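Below: the structure, in structure tokens.
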Amino acid sequence: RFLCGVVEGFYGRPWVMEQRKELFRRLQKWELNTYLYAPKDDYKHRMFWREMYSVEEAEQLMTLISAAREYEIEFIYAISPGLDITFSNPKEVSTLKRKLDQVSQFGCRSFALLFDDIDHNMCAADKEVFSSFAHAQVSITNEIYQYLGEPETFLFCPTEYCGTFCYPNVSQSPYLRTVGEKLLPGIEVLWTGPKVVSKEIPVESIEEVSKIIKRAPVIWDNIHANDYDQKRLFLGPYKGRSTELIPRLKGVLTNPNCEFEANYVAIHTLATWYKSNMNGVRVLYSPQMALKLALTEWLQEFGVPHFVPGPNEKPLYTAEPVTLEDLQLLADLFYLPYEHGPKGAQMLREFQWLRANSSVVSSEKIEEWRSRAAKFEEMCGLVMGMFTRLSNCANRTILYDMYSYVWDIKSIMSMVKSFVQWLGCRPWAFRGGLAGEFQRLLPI
Amino acid sequence: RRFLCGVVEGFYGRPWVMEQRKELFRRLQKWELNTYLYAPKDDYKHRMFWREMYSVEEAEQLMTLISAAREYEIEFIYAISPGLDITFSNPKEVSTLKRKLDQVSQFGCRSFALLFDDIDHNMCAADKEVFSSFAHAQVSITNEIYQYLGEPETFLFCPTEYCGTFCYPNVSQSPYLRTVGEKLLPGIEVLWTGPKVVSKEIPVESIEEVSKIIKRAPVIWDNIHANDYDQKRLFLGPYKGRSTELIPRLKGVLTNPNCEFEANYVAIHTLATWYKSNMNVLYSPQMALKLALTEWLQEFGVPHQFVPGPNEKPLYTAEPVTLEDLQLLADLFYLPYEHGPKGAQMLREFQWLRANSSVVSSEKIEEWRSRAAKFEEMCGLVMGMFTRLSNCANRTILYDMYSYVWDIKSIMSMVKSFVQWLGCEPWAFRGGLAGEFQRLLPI
Ligand SMILES: CCNC1=N[C@@H]2[C@@H](O)[C@H](O)[C@@H](CO)O[C@@H]2S1
Ligand SMILES: CCNC1=N[C@@H]2[C@@H](O)[C@H](O)[C@@H](CO)O[C@@H]2S1
């Protein structure tokens, strides 16, 4: 009984119903099993958590939940009341009960209460009834859990949800100690690893948290999340999680990129990772092999919607389709939060070398520069080629989700190329807007 | 009479959907503008697959869209962009273009355009035997298409050399433009973006200069509020840097605004205020921004009752977006060559704070502490603005702006945090690989 799949848990434009239903189809195809509904900015999930769904909204959520059932995917409805719930007010607890029972009437059997990303200070009234913030959360989570009939899946997201958020540390946290003692054993707890966006989730870090919350956690993995940096996108493989974690966890739910169609690799490789050690206890997964397996499959989606010129006539612009090597390049340029893929790292390293040795144009090492320059111009050329062929693909829906990222990298790479050519001889200047001018003044 | 003023959907990336286009027509009418130019770079049958006829499904949507334009008294101009691919000398290829344009004509469209922007200047062998230059080639098919369609009242041509800096060797001596102005039939209008692609100013003398070589007044395709070229940028400042004296020297101004549809309230509203002011001293950009923002504000409380006690947790969602929030947001996402006053002021204060920061380690310590606290308050107003936007009832507007407002709030919080650090790990490597290449360019 392992919860593996996807949480729609990010800030910004949520996914629409058509996209969520298409997620369920992909999760089933790849032998995953769970979806957690938690879009930070879907209004009736968090900001207006008190408000019941309209008849129109009710119909859409019913339809969505029946679609999950049809694709053998567990639907878990989360609610986020912590910005403004008065925990001690039984009217307020009733309002929360009312909302979750409305969703229960749509056919949903699994639920979650989330208390992430709220400040830890209670109102006067709650400080008279509860001795700490943790007691307050645990009290209503426990009451809600039993009101719903102790459902087989019920998740709790702590305020201290990762190593670095734990005061003073994970193993001595008064907040976590109270959760692990008082939260009913049937309830699962969400955790993101040592950090919000964890480079690695070591097994010993999970032993440490497990003994204080007194269960194995479900991981809410933010490895492929991109709601925090407007320029970033993550198409690298699931990585930095040993397959030995699987027996030490209740699940992994990935919180992937905002742009729905960018999550093919993110979700596909997660499925490859889970499947590789589905039945372990106490070298099964290769990230690089999994990326390749995912990109080969993704490629087939690009040629699917969602005159022959003479010897001396202008040839078709549109003739060349996207190739596996284009997607390999794109993925290496938009790889992972703490690492670029091999080609990106290599281009970056070559450009730094070229620039730092550029004064040698002005005798032996000139042929080193010219040859390295030309090899670098070719690589920039492949980035423009990749953009050009993407731009011409039949799957417009995929193109539109990626577009502004692919344009950006192509655009910058063309400008870098142009600069290396300029080294070999000797309109949009405030790049990044106001935000960018403040960044340039910070340390790096 | 007969000045084309309105909006061109002419940008790179996700086009607008039909629901948004129809809502544009309603806004253009409200504000007394009159024209829409359909030219979305990446709508596949506009440019890349310009040869392909619309499907039955696609045809029905365009018919519906064109009827909606007619209902809102907006002229619908269909553009097509064949220049990536077209063999100009091949009459099969000319016929294919004719076929597509008469398909659109059958949807009820009476106005058209051929665009040759952003294509390389080199012809194929076969075209170089028939035409002596690139301009002759374009002008030949534009002329043939124009007369096949019965010399329609509105027909636009977009030149390859569409701005001062694109003209070889300069605007007044260009062999490309000379040929256009001589040979392009007089009934045809020509598009122009000013001295540059994104022009800070469009001076009157620059328009006299281009007018005498193309031998007409141009229609301006204005990119002042375009944002398809920098993913961090958004433009909510007012229409600015074009004298009202241009209006009698032009056939029109079509603005090519931000990709995010709901961000173009100010862009289009102030353009309308500018055109109306000298339709036949008159226009203040700052006054127009204010007029536009006060109208936009009313949209935020419209979709597209617990009362907490004295000592209970107050509602998070209680405070609505204010005019002063939108004034701040606009100044943070103002214009391509200028930030609005508040942004410039915050930037200037932060630079001063950082450059004098060694004074915490006697007289001008109180200058720093006082200036620091005044700066922390301003960063606080940015977070307030984000927070209230995040709670607004018009979710459609929120989602278009979201990632920009999150970004500025996020950076401003980090700057604040840094000023506090000057007194008493997950997203430091900001901007990915693109950003690391930028940091190495000269700036
Ligand atoms: C335990 C889950 N709580 C969290 N809340 C946030 C999510 O909404 C974001 O998408 C994620 C990445 O930016 O960062 C934190 S992780
Ligand atoms: C009127 C000449 N054509 C032009 N083609 C491009 C447009 O598609 C872009 O939106 C604009 C701003 O990036 O830059 C040029 S202007």
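Per Swiss-Prot, chain B residues shown: 58-337, 372-395, 537-593, 601-663, 677-695, in order.
Determination method: X-ray crystallography, 2.4 Å.
Keep in mind that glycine also has a Cβ here, set from the backbone N, Cα and C atoms.
Summarising the annotation, Swiss-Prot assigns active site, proton donor to B:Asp175 and lists sequence analysis as the type of evidence. Look at B:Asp175 (mutagenesis position): DSSP puts it in coil. Counting only same-chain residues at least 6 apart in sequence, none has a Cβ under 8 Å from the Cβ of B:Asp175 (mutagenesis position).
Marked as protein binding site by Swiss-Prot: B:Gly67, B:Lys98, B:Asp174, B:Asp175, B:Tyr219, B:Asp285, B:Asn313.
Marked as domain 'GH84' by Swiss-Prot: B:60-336.
Here Swiss-Prot notes a mutagenesis experiment, B:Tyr69 to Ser, with the remark: Strongly reduces affinity for glycopeptide substrates. Nearly abolishes enzyme activity. Under a cutoff of 8 A between CB atoms, and with a sequence separation of 6+ in the same chain, the neighbours of B:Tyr69 (mutagenesis position) are B:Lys98, B:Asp99, B:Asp285, B:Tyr286.
The annotation that Swiss-Prot gives for the mutagenesis experiment B:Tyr69 to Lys or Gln reads: Strongly reduces affinity for glycopeptide substrates. Nearly abolishes enzyme activity.
Listed in Swiss-Prot is the mutagenesis experiment B:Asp175 to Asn, annotated as follows: Nearly abolishes enzyme activity.
Here the residue is the original one, but Swiss-Prot notes a mutagenesis experiment at this spot, B:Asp175 to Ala: Nearly abolishes enzyme activity.
Apart from the site residues B:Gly67, B:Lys98, B:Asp174, B:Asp175, B:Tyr219, B:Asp285, B:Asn313, the chain places the Cβ of B:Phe68, B:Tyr69, B:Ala96, B:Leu172, B:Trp278, B:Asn280 no farther than 8 Å from the centroid of the site's Cβ atoms, the recorded protein location. Chain A has a C-beta under 8 angstroms from the C-beta of B:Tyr69, taken from the recorded positions B:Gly67, B:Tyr69, B:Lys98, B:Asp175, B:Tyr219, B:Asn313. A simple way to gauge crowding: the CB of B:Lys98 (protein binding site) has 19 other CB atoms within 10 angstroms, across all the protein chains here. Where the chain is interrupted between B:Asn337 and B:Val372, 34 residues are left out of the deposited model, and the two C-alpha atoms stand 15 angstrom apart.
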